[PDB]
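The block underneath contains the structure these notes are about, expressed in structure tokens.
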Amino acid sequence: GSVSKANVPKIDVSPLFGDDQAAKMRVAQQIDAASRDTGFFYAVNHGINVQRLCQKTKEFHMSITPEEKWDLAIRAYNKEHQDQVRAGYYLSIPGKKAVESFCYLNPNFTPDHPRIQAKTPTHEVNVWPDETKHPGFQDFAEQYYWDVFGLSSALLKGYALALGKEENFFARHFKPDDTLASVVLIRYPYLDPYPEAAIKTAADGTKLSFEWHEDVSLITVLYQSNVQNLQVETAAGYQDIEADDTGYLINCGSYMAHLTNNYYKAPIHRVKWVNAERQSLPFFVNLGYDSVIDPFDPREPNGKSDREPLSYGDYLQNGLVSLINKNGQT
Ligand SMILES: CC(C)[C@@H](NC(=O)[C@H](CS)NC(=O)CCC[C@H](N)C(=O)O)C(=O)O
Ligand SMILES: [Fe+3]
């Protein structure tokens, strides 16, 4: 009845945009400490206009129509859209499934992009609603991709320094022309009555909207409304992550755990059921399809690892399928 608050420090990441190397190292230390503890931190002083993000996302969610949702739907909901595994609309099912969302990928994945031409898995051309019906939405959303890409680049410099590397150790694989990163614009609704079929129950009795998992990402860069919902598993049990709709919640995904030999673990976390209208807006920091980082271990004098190199595209395609199998099609 007294779930403890998780330690989730607020780290001023602004030095990671600049050229003060000592200041950057002090930020890197804070990232290291958070990554070794609960595995979460809030990035503050990140430079992104999150109120405007929330506003523009709200305008999209509260004006998309049922017709548009079918017309944008991913393959899981619309068999006519065989090319849409990742990008498009993820429908709710009233009475059964409350959440709904819209996912988009790299705006540079155009019809003439070489990976689109090659039909390489996990690369897709984004689908968008009609401009007249959603004026400004596509432009805003594409610009948001680049704003959060920029923040993520800076965060990756911090993680690299934290791990004893040069600052471009990760960021050199995180490029505008080929990143597999995605934005998801998630709506969690208020519903009265709320369908019990859309509520899961954890082993400890907690009511959930999304079960325990580790992220399929290098890092995850998340903005949410100010409604508490996330919990992180620690040695002391599940602990509540306090909401902060001015900051970005950051954690590592399982690709970071792999390449650090679990020195930076991918924290296990879950989403509590809350009957409230809220937004959840993750950016999944994914590398390029052929990106391979040689695994290492910063706990060992020679840094040698017992893990094999894994290309990012292989990791991602299989990880996304496995997460659907484990925790359901969202
Ligand atoms: C905890 C939040 C990040 C959010 N959960 C999520 O977004 C969950 C768990 S990290 N993520 C996923 O299902 C993976 C979506 C990947 C996306 N379709 C893509 O093709 O790249 C939630 O609010 O439920
Ligand atoms: Fe997650």
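We're sticking with Swiss-Prot numbering for chain A, so the shown stretch reads 2-331, in order.
Per the header: X-ray crystallography, 1.2 Å.
Quick reminder: no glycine exception, Cβ is built from N, Cα and C everywhere.
Residues annotated as isopenicillin N binding site in Swiss-Prot: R87, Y91, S183, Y189, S281. Swiss-Prot lists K98 to E among its mutagenesis entries, and the accompanying note reads: Strongly reduced the catalytic activity. The domain 'Fe2OG dioxygenase' annotation in Swiss-Prot covers 176-288. Summarising the annotation, Swiss-Prot assigns Fe(2+) binding site to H214, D216, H270 and lists a large-scale study or a structure entry as the type of evidence. Under its mutagenesis annotations, Swiss-Prot gives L223 to I or V the following note: Strongly reduced the catalytic activity. Record note (Swiss-Prot), mutagenesis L231 to I or V: Strongly reduced the catalytic activity. The unchanged residue is displayed. For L231 to T, Swiss-Prot lists a mutagenesis experiment annotated as follows: Abolishes the catalytic activity. Sequence annotations record features per position, and here Swiss-Prot assigns 2-oxoglutarate binding site to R279. Quoted from Swiss-Prot, the note attached to the mutagenesis of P283 to L states: Abolishes the catalytic activity.
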Compared by Cα position, which of the binding-site residues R87, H214, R279 is the closest one to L223 (mutagenesis position)?
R279
Can you figure out which of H214, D216, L231, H270, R279 (the recorded positions) comes closest in space to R87 (isopenicillin N binding site), comparing Cα atoms?
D216
When distances run from the Cα of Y189 (isopenicillin N binding site) to each of the recorded positions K98, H270, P283, the nearest one
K98
Close recorded positions near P283 (mutagenesis position), where close means Cα within 10 Å, chosen from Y91, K98, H214, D216, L231, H270
none
Out of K98, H214, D216, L231, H270, which of these recorded positions is nearest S281 (isopenicillin N binding site) by C-alpha distance?
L231
Given the Fe(2+) site residues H214, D216, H270, which other residues of that chain have a Cβ within 8 Å of the mean position of their Cβ atoms, reported in sequence order?
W213, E215, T221, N252, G254, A267, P268, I269, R271
Rounding to whole Å, the Cα atoms of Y91 (isopenicillin N binding site) and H214 (Fe(2+) binding site) are apart by 20
